[PDB]
Number of protein chains: 6
Amino acid sequence: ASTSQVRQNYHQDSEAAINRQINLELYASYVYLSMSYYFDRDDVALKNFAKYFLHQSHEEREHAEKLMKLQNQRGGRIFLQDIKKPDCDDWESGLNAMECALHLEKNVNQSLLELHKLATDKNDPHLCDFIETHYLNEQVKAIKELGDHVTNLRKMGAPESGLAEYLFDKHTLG
Amino acid sequence: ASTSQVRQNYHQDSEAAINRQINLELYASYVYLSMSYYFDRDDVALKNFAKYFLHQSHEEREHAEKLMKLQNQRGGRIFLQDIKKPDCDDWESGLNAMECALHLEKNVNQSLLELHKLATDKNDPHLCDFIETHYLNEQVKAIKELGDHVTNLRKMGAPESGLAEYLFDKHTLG
Amino acid sequence: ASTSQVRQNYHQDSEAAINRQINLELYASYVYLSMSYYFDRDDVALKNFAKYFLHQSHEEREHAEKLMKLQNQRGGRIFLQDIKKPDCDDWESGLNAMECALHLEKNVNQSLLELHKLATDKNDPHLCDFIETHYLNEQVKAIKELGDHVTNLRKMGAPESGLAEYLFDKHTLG
Amino acid sequence: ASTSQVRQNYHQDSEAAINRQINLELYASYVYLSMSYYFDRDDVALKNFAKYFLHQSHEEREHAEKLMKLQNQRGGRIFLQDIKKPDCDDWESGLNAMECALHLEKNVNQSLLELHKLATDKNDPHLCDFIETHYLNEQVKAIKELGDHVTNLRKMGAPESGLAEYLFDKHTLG
Amino acid sequence: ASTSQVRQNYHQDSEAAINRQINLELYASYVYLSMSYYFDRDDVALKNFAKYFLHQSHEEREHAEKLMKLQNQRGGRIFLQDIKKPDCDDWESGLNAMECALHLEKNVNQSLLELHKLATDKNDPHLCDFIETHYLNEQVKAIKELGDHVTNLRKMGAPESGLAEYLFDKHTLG
Amino acid sequence: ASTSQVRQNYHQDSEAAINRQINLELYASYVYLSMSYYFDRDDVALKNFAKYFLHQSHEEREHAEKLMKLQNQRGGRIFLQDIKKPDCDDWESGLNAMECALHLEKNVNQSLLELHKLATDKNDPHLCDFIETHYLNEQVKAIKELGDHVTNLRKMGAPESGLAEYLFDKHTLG
Ligand SMILES: [Cl-]
Ligand SMILES: [Cl-]
Ligand SMILES: [Cl-]
Ligand SMILES: [Cl-]
Ligand SMILES: [Cl-]
Ligand SMILES: [Cl-]
Ligand SMILES: [Cl-]
Ligand SMILES: [Cl-]
Ligand SMILES: [Cl-]
Ligand SMILES: [Cl-]
Ligand SMILES: [Cl-]
Ligand SMILES: [Cl-]
Ligand SMILES: [Cl-]
Ligand SMILES: [Cl-]
Ligand SMILES: [Cl-]
Ligand SMILES: [Cl-]
Ligand SMILES: [Cl-]
Ligand SMILES: [Cl-]
Ligand SMILES: [Cl-]
Ligand SMILES: [Cl-]
Ligand SMILES: [Cl-]
Ligand SMILES: [Cl-]
Ligand SMILES: [Cl-]
Ligand SMILES: [Cl-]
Ligand SMILES: [Cl-]
Ligand SMILES: [Cl-]
Ligand SMILES: [Cl-]
Ligand SMILES: [Cl-]
Ligand SMILES: [Cl-]
Ligand SMILES: [Cl-]
Ligand SMILES: [Cl-]
Ligand SMILES: [Cl-]
Ligand SMILES: [Cl-]
Ligand SMILES: [Cl-]
Ligand SMILES: [Cl-]
Ligand SMILES: [Cl-]
Ligand SMILES: [Cl-]
Ligand SMILES: [Cl-]
Ligand SMILES: [Cl-]
Ligand SMILES: [Cl-]
Ligand SMILES: [Cl-]
Ligand SMILES: [Cl-]
Ligand SMILES: [Cl-]
Ligand SMILES: [Cl-]
Ligand SMILES: [Cl-]
Ligand SMILES: [Cl-]
Ligand SMILES: [Cl-]
Ligand SMILES: [Cl-]
Ligand SMILES: [Cl-]
Ligand SMILES: [Cl-]
Ligand SMILES: [Fe+3]
Ligand SMILES: [Fe+3]
Ligand SMILES: [Fe+3]
Ligand SMILES: [Fe+3]
Ligand SMILES: [Fe+3]
Ligand SMILES: [Fe+3]
Ligand SMILES: [Mg+2]
Ligand SMILES: [Mg+2]
Ligand SMILES: [Mg+2]
Ligand SMILES: [Mg+2]
Ligand SMILES: [Mg+2]
Ligand SMILES: [Mg+2]
Ligand SMILES: [Mg+2]
Ligand SMILES: [Mg+2]
Ligand SMILES: [Mg+2]
Ligand SMILES: [Mg+2]
Ligand SMILES: [Mg+2]
Ligand SMILES: [Mg+2]
Ligand SMILES: [Mg+2]
Ligand SMILES: [Mg+2]
Ligand SMILES: [Mg+2]
Ligand SMILES: [Mg+2]
Ligand SMILES: [Mg+2]
Ligand SMILES: [Mg+2]
Ligand SMILES: [Mg+2]
Ligand SMILES: [Mg+2]
Ligand SMILES: [Mg+2]
Ligand SMILES: [Mg+2]
Ligand SMILES: [Mg+2]
Ligand SMILES: [Mg+2]
Ligand SMILES: [Mg+2]
Ligand SMILES: [Mg+2]
Ligand SMILES: [Mg+2]
Ligand SMILES: [Mg+2]
Ligand SMILES: [Mg+2]
Ligand SMILES: [Mg+2]
Ligand SMILES: [Mg+2]
Ligand SMILES: [Mg+2]
Ligand SMILES: [Mg+2]
Ligand SMILES: [Mg+2]
Ligand SMILES: [Mg+2]
Ligand SMILES: [Mg+2]
Ligand SMILES: [Mg+2]
Ligand SMILES: [Mg+2]
Ligand SMILES: [Mg+2]
Ligand SMILES: [Mg+2]
Ligand SMILES: [Mg+2]
Ligand SMILES: [Mg+2]
Ligand SMILES: [Mg+2]
Ligand SMILES: [Mg+2]
Ligand SMILES: [Mg+2]
Ligand SMILES: [Mg+2]
Ligand SMILES: [Mg+2]
Ligand SMILES: [Mg+2]
Ligand SMILES: [Mg+2]
Ligand SMILES: [Mg+2]
Ligand SMILES: [Mg+2]
Ligand SMILES: [Mg+2]
């Protein structure tokens, strides 16, 4: 029950919001793992889509680990929950997967912006700086990259053009 | 519905048993992630326990990825489920965590032995060879290592001796 | 007539089944040699299809040589038969050749699975291990690769699109 | 039916004679493969005889591939036939195998000389030059080498002397 | 009395069969040590026979050590017995020693095949894989090598020809 | 029956005493092999004790081989006997194993001193020099090292202190 010897200026609500964000990052890791192996199917067979999303999956696990480290640095206590299976429809196509990833990374961003508003409301400048330094620009860059990919696939003629997704796989993802 | 162009000698029951094993490997990854950050707490502070279990966590993710690759190689279809939160009590001590890891790795082994018995019953020698080559000896070595660690911690006087867990952290895990 | 000084636990039926497999591997070598030089024709002119199938042809010769080595290791006697000319229709297109190779590599796999069932029935664990180690996963990987190639050529618009086969030749086979 | 865009000065009879030579080179490859694994038997056990004939086997496959390349260069169409199993008696001894190889390489030479006489009769100087450059001196050197080997084995006391074949294996073939 | 914390799917009969195999491997080590120093006698004086059998002796000790490691990995308990002195007649000649080694390595193989049949009967796929991976192909290669050596010594004129054994010592064993 | 051409000043009693010493060195090798794998058990788990005694085991085999070489150098005839299984009680602890090794190495020394007294009585200065050069100081150093190890384990609180044996394993044996 009694207080961590390190804890200072770290609100219980911030502690709980960090636990929720840990779960969301692990969920995002799981979504990208599912998307990766869709592209490894013999009836999809886009190997650079598969490698792109597997790298994105490993990056989300790193994002979760850094928040776990933060929770202990500040003297909070990690509380884990089930990692839900990916909730998105049939992956369908390279374009549809990229659109689902864009939606995922905007939802993660909205969670981080809510977390920053809480840390601001609780006058926790260390936590605000942590979120800004390690998360907010990463999300802005991830969202911009996924928007660019969606735009190129649309302009090339995906998802009806299997030639489009094949050539995008080689020239952008390769 | 209709059959993968690659599928040959791969029973629906084997396909489903591989999906169950994927989930178990992801669960084991999650248990070791939880155990790792327990040792990173300021009131536990055993950094080489933390690094040992984080490495074990990354190895279980690799184990899951290789089964996902196998499912697609054989023309089965990956089906994911929720990854349950770790089910073990309060982690308590270095000795208790090592005993929980031993129990986890014996349960994983029992699942793999059931999977091998199914593959044998369905006359699937490729799947039997896959399990033998990539999983069964890894489990035997993991179980032996964890037994050795439990034995040393017990002999040194854990968990009552905090000096025991400290010196094990430096000399065996360091 | 009298028995090889090395022979032990090696059934006459296994000896004969190995001779049949030697012939099948040499036949597969011959099919891929024919397919390779089809793509070297001035009215087909896909040089990386030609190199891919010539490499596959040399690999099948290696597969045959290793079974010849096994026959002598176990004290059986090699018996050769005619290598039949390739039995497949006009090669027609890059897609049709890839579909014929997929069919060839699944027929070779079925022969190896029958050979493994015989070795299992005759309690020959050395022969079972030989087939598992050197043949079964090679076939699974070959079949998965050819399925992936067929899928990409179909999605790109082959065989009606000569642009599809040209670009596949450069980006996947090159 | 209609004519290759590359074809010039290439008679239908030359085209057919090249297809026959392709088959003969593949047959020679097969004879030397059989001879090689005879020397790998546990009751023959002459490892450098085995390696010598396996190298000769790979060289005949190269000889066949170069004629396949020539057929396409000139705008003819490859037509394959069954590769007959080796027609020679029991291999018996190192000396007998070397005498069978000498007979094989003289029969191949006679085929090439007939092919050159046809190319001369059809005023095809490119084909005459191809045969001279890549085949005729290779055959003369192969025949001379095999004659030398037969002579040494005879002088040493083969095939009655197993010591002769053993020492030839180490000093000439090693 | 009570059970090893590591033991899983490891039958008491398999445990005892592994102890018997340990003894057999140490016995084989001892036979080859005796054979080695026979060839080091001043009235035999074949130094490369001596080095060949001493290497074979050290390899059998490694074979025994790996089974001791396996027994502990699986949570069985090593039980040692006397290592009997070599049971073979006067070593007599290089040919006779090679024939005794062939007989030794076929008896070791038969023991391993019985051990594999037991592990199969007890549904122990880890133990089956261990025997296949580390022992069965090693025995097949050892038996084939010794058959080849016996064949060459016989063909050269051993054991009546001391020149045969001398030249085999230099060219095959050197 | 008749005399080795090399034999000079080598008494039949010395020849027999060397055969007895060969057996004792092989016995010592076997004792240390048993002790090594005791420390590899999952319920003992002292890896540097295991490596120390395995090295000691390989050194005793070298000691036996050098005496076998000596027997042939002097024109005696090696006569082997069964290698008895280790005769020591349950190994129990690191301290008890070290005390058993001290007792083993003093018994080996006493045998060598008896062998030297015989060689002195038979006026065999070559054999006296061989024993002095290759055995007597090795035994003195081995006995002193084992006494030092026993002393440290006793002073640290073994065998009741499992922490003592653990820390000795890392700092002296590591
Ligand atoms: Cl606070
Ligand atoms: Cl608070
Ligand atoms: Cl939960
Ligand atoms: Cl829900
Ligand atoms: Cl603030
Ligand atoms: Cl950034
Ligand atoms: Cl930026
Ligand atoms: Cl950007
Ligand atoms: Cl199927
Ligand atoms: Cl099914
Ligand atoms: Cl679910
Ligand atoms: Cl539940
Ligand atoms: Cl099976
Ligand atoms: Cl392994
Ligand atoms: Cl291992
Ligand atoms: Cl281990
Ligand atoms: Cl048999
Ligand atoms: Cl039979
Ligand atoms: Cl035939
Ligand atoms: Cl037919
Ligand atoms: Cl079997
Ligand atoms: Cl493989
Ligand atoms: Cl693989
Ligand atoms: Cl693959
Ligand atoms: Cl023309
Ligand atoms: Cl014409
Ligand atoms: Cl035909
Ligand atoms: Cl015919
Ligand atoms: Cl002309
Ligand atoms: Cl030339
Ligand atoms: Cl020349
Ligand atoms: Cl010449
Ligand atoms: Cl058990
Ligand atoms: Cl039992
Ligand atoms: Cl006994
Ligand atoms: Cl007895
Ligand atoms: Cl089994
Ligand atoms: Cl092997
Ligand atoms: Cl092999
Ligand atoms: Cl071999
Ligand atoms: Cl010579
Ligand atoms: Cl004397
Ligand atoms: Cl005397
Ligand atoms: Cl005895
Ligand atoms: Cl007794
Ligand atoms: Cl003296
Ligand atoms: Cl010394
Ligand atoms: Cl000294
Ligand atoms: Cl000293
Ligand atoms: Cl210390
Ligand atoms: Fe993230
Ligand atoms: Fe795992
Ligand atoms: Fe093949
Ligand atoms: Fe040729
Ligand atoms: Fe062995
Ligand atoms: Fe010694
Ligand atoms: Mg959430
Ligand atoms: Mg990302
Ligand atoms: Mg709290
Ligand atoms: Mg749900
Ligand atoms: Mg979506
Ligand atoms: Mg800032
Ligand atoms: Mg920044
Ligand atoms: Mg960062
Ligand atoms: Mg930045
Ligand atoms: Mg489950
Ligand atoms: Mg592990
Ligand atoms: Mg299905
Ligand atoms: Mg729950
Ligand atoms: Mg637990
Ligand atoms: Mg098996
Ligand atoms: Mg295997
Ligand atoms: Mg293995
Ligand atoms: Mg592995
Ligand atoms: Mg292994
Ligand atoms: Mg057939
Ligand atoms: Mg292939
Ligand atoms: Mg037969
Ligand atoms: Mg026909
Ligand atoms: Mg076809
Ligand atoms: Mg394998
Ligand atoms: Mg291979
Ligand atoms: Mg493999
Ligand atoms: Mg012909
Ligand atoms: Mg040649
Ligand atoms: Mg025509
Ligand atoms: Mg015929
Ligand atoms: Mg002939
Ligand atoms: Mg020239
Ligand atoms: Mg040339
Ligand atoms: Mg020339
Ligand atoms: Mg026995
Ligand atoms: Mg050996
Ligand atoms: Mg017991
Ligand atoms: Mg006896
Ligand atoms: Mg014998
Ligand atoms: Mg192997
Ligand atoms: Mg090995
Ligand atoms: Mg092997
Ligand atoms: Mg004695
Ligand atoms: Mg020593
Ligand atoms: Mg005597
Ligand atoms: Mg006794
Ligand atoms: Mg004792
Ligand atoms: Mg003196
Ligand atoms: Mg000295
Ligand atoms: Mg020395
Ligand atoms: Mg000295």
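Numbering of chain A is taken from Swiss-Prot, so the residues present carry the numbers 4-177, in order.
Any Cβ shown, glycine's included, is placed from N, Cα and C.
Summarising the annotation, Swiss-Prot assigns Fe cation 1 binding site to A:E28, A:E63, A:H66. Every protein chain shown contributes to the tally, and the Cβ of A:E63 (Fe cation 1 binding site) ends up with 22 other Cβ atoms within 10 Å.
Per Swiss-Prot, the feature Fe cation 2 binding site maps to A:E63, A:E108, A:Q142; the stated evidence is sequence analysis. Under DSSP, A:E108 (mutagenesis position) is assigned to a helix (H, G or I) in the three-state scheme. Around A:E108 (mutagenesis position), the same-chain residues six or more apart in sequence whose CB sits under 8 Å from its CB are A:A31, A:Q142, A:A145, A:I146, A:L149, listed in sequence order.
Feature annotation from Swiss-Prot assigns domain 'Ferritin-like diiron' to A:11-160; the stated evidence is sequence analysis.
Mutagenesis annotation in Swiss-Prot: A:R23 to A, described as Abrogates interaction with NCOA4. Fails to localize to punctate lysosomal structures; the structure shown retains the original residue. For A:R23 (mutagenesis position), applying a Cβ distance below 8 Å and a minimum sequence separation of six or more within one chain yields A:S114.
Residues near A:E28 (mutagenesis position) in space but far in sequence (CB under 8 A, at least 6 apart, same chain), listed by position: A:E63, A:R64, A:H66, A:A67, A:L70, A:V111. What Swiss-Prot says about the mutagenesis result for A:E28 to A is this: Reduces iron binding and oxidation rate; when associated with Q-87.
Taking a C-beta cut-off of under 8 angstroms and a sequence separation of 6 or more, A:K87 (mutagenesis position) has the following same-chain neighbours: A:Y30, A:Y33. A mutagenesis experiment is reported in Swiss-Prot for this position, A:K87 to Q, and the note states: Reduces iron binding and oxidation rate; when associated with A-28. No effect on iron binding but the oxidation rate is severely reduced; when associated with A-108.
Recorded in Swiss-Prot as a mutagenesis result, A:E108 to A carries the remark: No effect on iron binding but the oxidation rate is severely reduced; when associated with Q-87.
Residues from the set of recorded positions A:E28, A:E63, A:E108 situated with their C-beta under 8 Å of a chain B C-beta: none. Under DSSP, residues within the domain 'Ferritin-like diiron' (A:11-160) fall into helix, strand and coil as 115 helix, 1 strand, 34 coil.
Apart from A:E28, A:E63, A:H66, the residues listed for Fe cation 1, the same chain places the Cβ atoms of A:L27, A:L29, A:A31, A:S32, A:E62, A:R64, A:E65, A:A67, A:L70, A:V111 within 8 Å of the centroid of those Cβ atoms. In the shown protein chains, 21 other C-beta atoms lie within 10 A of the C-beta of A:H66 (Fe cation 1 binding site). Packing around A:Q142 (Fe cation 2 binding site) is summarised by its Cβ count: 19 other Cβ atoms lie within 10 angstroms of its Cβ, all protein chains included.
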